[PDB]
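Asks: So that we are looking at the same thing, I have put the structure below in structure tokens.
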Amino acid sequence: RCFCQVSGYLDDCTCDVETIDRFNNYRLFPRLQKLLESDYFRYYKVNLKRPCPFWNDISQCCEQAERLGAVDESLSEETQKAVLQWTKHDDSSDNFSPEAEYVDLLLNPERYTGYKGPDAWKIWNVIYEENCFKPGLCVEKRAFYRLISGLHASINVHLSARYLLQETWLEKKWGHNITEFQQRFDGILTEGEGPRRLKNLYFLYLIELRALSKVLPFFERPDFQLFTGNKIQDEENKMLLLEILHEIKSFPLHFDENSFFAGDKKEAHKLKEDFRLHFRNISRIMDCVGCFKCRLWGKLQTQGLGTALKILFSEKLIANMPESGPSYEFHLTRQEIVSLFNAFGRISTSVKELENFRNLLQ
Ligand SMILES: Cc1cc2nc3c(=O)[nH]c(=O)nc-3n(C[C@H](O)[C@H](O)[C@H](O)COP(=O)(O)OP(=O)(O)OC[C@H]3O[C@@H](n4cnc5c(N)ncnc54)[C@H](O)[C@@H]3O)c2cc1C
């Protein structure tokens, strides 16, 4: 049995890795991955064109890095129709020119982009700088650190496992680059920092995994619908998602009643609000990122994380779920939902990746 303590003071999870490795890598993976190619999930809405609101740049750019960081914006004629049906259908419900257009994630896997050096380092510094809570002055929450660190790790993991290994003037080979993984993660080479960083990825992973288990209800109500064009998979996909959320629930994970997601009024609230606040800044930050694929996955993976927390805060709010009625109390836009499973999906992939790495490193 796993066990997570998120009091805010010292936050951590005592939990066997083989347990998660085994669970995630074999129980969950092929099916989630299946779901993430589902029509409903390959297409994410995003405004990639907002300008940086904290400084200027584009100075210097390297030429191939803009070539790697460029989002393939492509979209089939049919899909083009298909999104309106969504906008439309989606309009007629809970709904509190957006140069946000839908992007195809399968056309845009997260891998090595050549994004590096000062421009990246700055963004990271600024993201971590956002760790700042009322316990009115800043306190750092360890949770935030570990969350963000886990995310950063998942990424450096993806770029590691999905590196552009060879670029003949003809052919391009993408794959696992051990030396990178190792330079960035090996315990010795990093004086134990990498392992920590990996322990942090897992933290994140579990958080999102809990966030999923605690959100199962919202999908259980048969007025909820993964609306796309057809109805068959819309239901096939519906049960899919569900048996996944069911699997997540199966996983023996427990939290200390101490967790600052407990509704101690103002504390829980202030905190929740401190959070949603911080992630908005973060999203804003992504608007200062020139690796457009990086920027995309940034937005995505963070919205997802915010959403996860949103759930993790709405313990109660969800516990009184209109089992037949439509959920006014709590809600999730398509945008958020896509981001939720997707964010979880890259962390889920990252975890998988670590195993490949173990296996190659033998
Ligand atoms: C939002 C975003 C998305 C990105 N997407 C991609 C991508 O898809 N492909 C790609 O190649 N690059 C991507 N990058 C750049 C990438 O994350 C690295 O910064 C880059 O590859 C350079 O590596 P580095 O070791 O010099 O920098 P980093 O690894 O980012 O180092 C920055 C500093 O923080 C420390 N650090 C590094 N990782 C962690 C961690 N997990 N927890 C705590 N501290 C850490 C480092 O040791 C160093 O002190 C992205 C960056 C951002 C900000």
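Residue numbering for chain A follows Swiss-Prot; the residues present correspond to positions 34-94, 131-165, 173-211, 239-465, in that order.
Determined via X-ray crystallography, 3.1 Å.
Positions of Cβ are set from backbone N, Cα and C atoms, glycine also.
For the mutagenesis of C94 to S, Swiss-Prot gives this note: Induces a decrease in activity towards thioredoxin. Loss of activity towards thioredoxin and loss of regulatory disulfide bond formation; when associated with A-99. The structure shown keeps the original residue. Taken from Swiss-Prot, the feature FAD binding site covers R187, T189, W200, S252, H255, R287, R300. In Swiss-Prot, the entry for mutagenesis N280 to A states: No effect on activity. The structure shown retains the original residue. Under mutagenesis, Swiss-Prot gives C391 to A with this note: Alters protein folding. Prevents formation of regulatory disulfide bond and down-regulation of activity. Decreases association with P4HB. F395 to D appears in Swiss-Prot as a mutagenesis experiment; the accompanying note says: Increased catalytical activity. Mutagenesis annotation in Swiss-Prot: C397 to A, described as Acts as a dominant negative mutant; does not induce defects in folding; remains associated with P4HB; the structure shown retains the original residue.
Could you give the neighbours, burial and distances for every feature on this list?
Replies: Neighbour count (other Cβ atoms within 10 Å of the Cβ, all protein chains): 13 for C94 (mutagenesis position). According to its DSSP assignment, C94 (mutagenesis position) is coil.
Around the Cβ of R187 (FAD binding site), the number of neighbouring Cβ atoms within 10 Å comes to 18.
Classification of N280 (mutagenesis position) by DSSP places it in coil, neither helical nor stranded. Around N280 (mutagenesis position), the same-chain residues at least 6 positions away in sequence with a Cβ under 8 Å from its Cβ are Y188, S263, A264, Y266, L268.
A coil conformation is recorded for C391 (mutagenesis position) in the three-state DSSP classification, outside any helix or strand. Residue environment of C391 (mutagenesis position) contains 20 other Cβ atoms, counted within 10 Å of its Cβ in all protein chains.
In sequence order, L81, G138, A139, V140 are the residues near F395 (mutagenesis position), counting only same-chain partners six or more apart with C-beta under 8 A.
Within 10 Å of the C-beta of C397 (mutagenesis position) we count 22 further C-beta atoms, all protein chains included. According to its DSSP assignment, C397 (mutagenesis position) is helical.
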Asks: Should we count any of the recorded positions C94, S252, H255, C391, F395, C397 as near ligand 1, judged by a CB under 6 A from one of its atoms, and which?
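Replies: Correct list: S252, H255, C397.
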Asks: Given that the record lists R187, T189, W200, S252, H255, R287, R300 as binding FAD, what is the largest C-alpha to C-alpha distance among them, in Å?
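Replies: If we measure all Cα pairs in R187, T189, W200, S252, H255, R287, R300, the largest is 21 Å.
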Asks: If one measures from the C-alpha of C391 (mutagenesis position) to the C-alpha of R300 (FAD binding site), what distance in angstrom results, rounded to a whole number?
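Replies: Per the Cα atoms, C391 (mutagenesis position) and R300 (FAD binding site) stand 25 Å apart.
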